Amino acid sequence: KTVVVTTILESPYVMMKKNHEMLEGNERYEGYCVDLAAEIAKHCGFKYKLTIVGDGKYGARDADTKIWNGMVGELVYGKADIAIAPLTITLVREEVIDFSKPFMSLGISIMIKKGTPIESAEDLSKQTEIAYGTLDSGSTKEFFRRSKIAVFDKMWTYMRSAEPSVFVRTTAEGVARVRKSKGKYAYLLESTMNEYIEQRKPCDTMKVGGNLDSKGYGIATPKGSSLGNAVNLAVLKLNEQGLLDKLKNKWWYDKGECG
Amino acid sequence: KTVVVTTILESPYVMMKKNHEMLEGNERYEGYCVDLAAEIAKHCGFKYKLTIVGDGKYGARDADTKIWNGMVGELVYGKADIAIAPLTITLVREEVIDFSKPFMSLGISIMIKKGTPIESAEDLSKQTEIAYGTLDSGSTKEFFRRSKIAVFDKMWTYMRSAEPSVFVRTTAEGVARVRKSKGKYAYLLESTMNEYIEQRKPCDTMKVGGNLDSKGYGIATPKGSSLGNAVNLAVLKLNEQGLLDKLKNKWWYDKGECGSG
């Protein structure tokens, strides 16, 4: 039978093609993860159907109900067979699903509006004229909260008390705030997103400094899945063949708009 | 059970403490992977014995006999329970042992003698005064031989025919050749090693450019091992808690000899 792939609309991983209403099935979608799914399927010998996660979420477990949402929930509750998306390999997720080795690396990075005189986290930590913050939940916030590194501790002590609030409800809000704050806001977010947005019109943002931590996206399957061993080997094979890097260059740089 | 850990003497992962002759067991050794082992064991609730792999090898399958050597051989043939070492996660290895998610990221990188006017692989590819090569038989050479990327193919066309030969028998030789060629040799090698040597006296080398590929070191267990799940979760936990970054900084930079640039 056909493998049900769960994935999520997040550019440039999975995007509606311009004329998606004229198309059907897998042909509606394009992107890094669309291309990656086709290569995984080809290397594992399976037919598949791409579906967009019903609740539009990656995967978190409610602290009160213990219920998983997003793509992880679609795996553990038996709605999909594999998630092929920019889903971070994390301890809490790894406990309930199987992950391939990472297909893309990333880490926390700084996004400024071009012109802003900030080149690093240390620069941010030393000043307050340019506000800076993180998404209001999730791991980037938690990274600062728990850090024992002096620079990041200084940054957390500032962020947690800063007024007006430097936290944002969505990544989209973080990026809009950089763009609409006239050089007075910098936003801490995933390097992959930062690099992507740097290549998008209106070309007014840029990534600065090194990453502050390290993590990876993986393909996820249920524990015991008849697909999991072959999917992981296929990720390694695609990495070694230069295909993962080719796809990253294609979707971030070849299709870039900013020179 | 005492868990048998196979590992390898490679600086700064596992090194002999200077007073090692008076010490015994795990106390003989220090380094990033010694610290990592201790953290893994704590977080999995096991006792362990570090043992240095007898043949001093990481793990490859002999072309003729098809027998695995090194640490991978120790796992495959039933001699050790876990390998805690800078063992790159590769397809051929993943087929025969289990790996944790990577505890350290790395990629092919360029080492120059300070003052060499080279900032990237593209720079190397566009000139002929400065020679450059790789280890003579391993994955970095193969990366170039197999590449369809125009810059790397241009580099491979050059290297395979360069005279005198630009390939070296050992990593130590490649580093020495950088140091002793007055800026006329650059060497392509793992970024982790490149970073480490940049922190070694006489402080005459540096890493330049982005990495040319991405790979990771993993903890390995025999396939189907009952320890694998706990070990993997411990690697992710140690990552999220910042411990892996703390160990890398400690062994590369805190204990570095060349300052911060």
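Along the chain as shown, residues are numbered 1 onward.
Each residue, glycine too, has its Cβ placed from N, Cα and C.
Feature annotation from Swiss-Prot assigns L-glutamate binding site to A:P86, A:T88, A:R93, A:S139, A:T140, A:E190; the stated evidence is experimental evidence. Here the residue is the original one, while Swiss-Prot reports the published mutagenesis A:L91 to Y (Swiss-Prot position 504) with the comment Promotes dimerization. Strongly reduced desensitization. Experimental mutagenesis at this site is recorded by Swiss-Prot as A:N239 to D (Swiss-Prot position 775), annotated: Increases rate of desensitization.
Feature annotations (Swiss-Prot) mapped to structure.
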| residue | record | contacts (Cβ under 8 Å, 6+ apart) |
| --- | --- | --- |
| A:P86 | L-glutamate binding site | A:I8, A:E10, A:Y13, A:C33, A:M104, A:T192, A:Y217 |
| A:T88 | L-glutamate binding site | A:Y58, A:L106, A:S139, A:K215, A:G216, A:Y217, A:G218 |
| A:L91 | mutagenesis position | none |
| A:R93 | L-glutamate binding site | A:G59, A:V72, A:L87, A:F99, A:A220 |
| A:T140 | L-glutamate binding site | A:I108, A:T134, A:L188, A:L189, A:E190 |
| A:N239 | mutagenesis position | A:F103 |
Message: Radius 10 Å, atoms counted are CB only; among the binding-site residues A:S139, A:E190, which position scores highest?
response: A:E190
Query: If we take A:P86, A:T88, A:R93, A:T140, A:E190, A:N239 as the recorded positions, which have a Cβ under 8 Å from chain B?
result: A:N239
Message: Could you state, as a whole number of Å, the largest distance between Cα atoms of any two of A:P86, A:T88, A:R93, A:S139, A:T140, A:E190, the listed L-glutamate binders?
response: 18
